[PDB]
Amino acid sequence: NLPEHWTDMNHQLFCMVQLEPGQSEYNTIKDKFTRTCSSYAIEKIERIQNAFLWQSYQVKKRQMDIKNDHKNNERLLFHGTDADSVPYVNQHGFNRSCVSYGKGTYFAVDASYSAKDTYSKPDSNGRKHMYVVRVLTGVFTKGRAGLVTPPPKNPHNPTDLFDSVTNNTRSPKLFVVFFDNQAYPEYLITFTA
Amino acid sequence: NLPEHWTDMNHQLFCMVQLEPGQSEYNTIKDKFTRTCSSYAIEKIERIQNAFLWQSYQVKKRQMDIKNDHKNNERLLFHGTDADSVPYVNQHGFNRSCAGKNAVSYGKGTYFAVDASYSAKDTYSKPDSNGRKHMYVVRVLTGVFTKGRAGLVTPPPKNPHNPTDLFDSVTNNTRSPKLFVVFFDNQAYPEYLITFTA
Ligand SMILES: Cc1cc(C)c2c(c1)sc1nncn12
């Protein structure tokens, strides 16, 4: 079933819902962004209500919670993208087919890393786009150029994989996931430098 | 929600089940195969019982069944692979990031053949050191499809002015399909593994 904080979708399966500034949900997401991006200007925040992406994500979450025998497999991370990818992500999520720690989709711990113009490319009017993403990072190891999946947890058990890779395991600043339904885009932040 | 005909797996999540010649299950697969591969001989057929792959597959099938207009979204297709790939496929399914370039490319995804003869070629089902060839029988969510193009990394849109409303798969020929390409995870469930030889 669809999370409690969602709003009614009149029997539809997809909706982008603008948050009211100063209400609790808006303040919580705004604070995560302004922790490292307080010099920027927030035009709006939208909640992504994608029923199909949510269902597929929650399945993979239940599966990861069984496989790893604990429930700290999920992290809140950031993803900067160009305005032309936004409609695709809203509808179909992150696609690795669209890379120094591997050929997957990249998420940042800090909004400031996602805020770089090379990730959240400014459009004509200077508008920049960053997602807040639920990511199933699960059990992770250091990444390396050319990975197509995470490496195995043991060379003698070649099909038992890590869930994600990172730049640095003691102190991660990015995570790379290699499979379709391992990230759910929860909020879109429209903002300017 | 695991199928009732599956072997009980105690509390384990994966099992390869050897089928018995003379079973309807084994004979329907042998028939589908020998229809185009009458010169080869089947060593065995195993049923792939992968709980996790099955769940994620059945969620995608329910979504495509809701999305499309009462369509028949699922076809049973073949996929020849090398011995080295078989443990990965059994466990994790078909990964487009690992796919070969096909000799006639209609997109960058995972390829599935209508006819066992196509999959039976040494280019796909590479003979192992003991001369065994491997081909999967695969449930594929082909849905609504179009003729693909070598450049595709996702299916094309139905309508260029609505870029995110996609076809489900592509084919070589919409009038006589012989290949399908899929571009997403959990859109194909590997149901049976056929081991065979010349
Ligand atoms: C190396 C790398 C590549 C990308 C694409 C990336 C990051 C780091 S952090 C971030 N936020 N959105 C996108 N990205």
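We're sticking with Swiss-Prot numbering for chain A, so the shown stretch reads 481-578, 584-678, in order.
This deposition comes from X-ray crystallography, 1.9 Å.
Just so it is clear, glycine is given a Cβ too, placed from its N, Cα and C backbone atoms.
In Swiss-Prot this protein carries:
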type	residues	note
MUTAGEN	A:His559 to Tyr	Abolishes catalytic activity
MUTAGEN	A:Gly560 to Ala	Slightly reduces catalytic activity. Abolishes activity; when associated with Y-559 and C-604
MUTAGEN	A:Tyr604 to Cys	Reduces catalytic activity 20-fold. Abolishes activity; when associated with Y-559 and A-560
Cβ neighbours of A:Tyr604 (mutagenesis position) where a neighbour is any other Cβ within 10 Å: 18
Per DSSP, three-state class assigned to A:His559 (mutagenesis position): strand
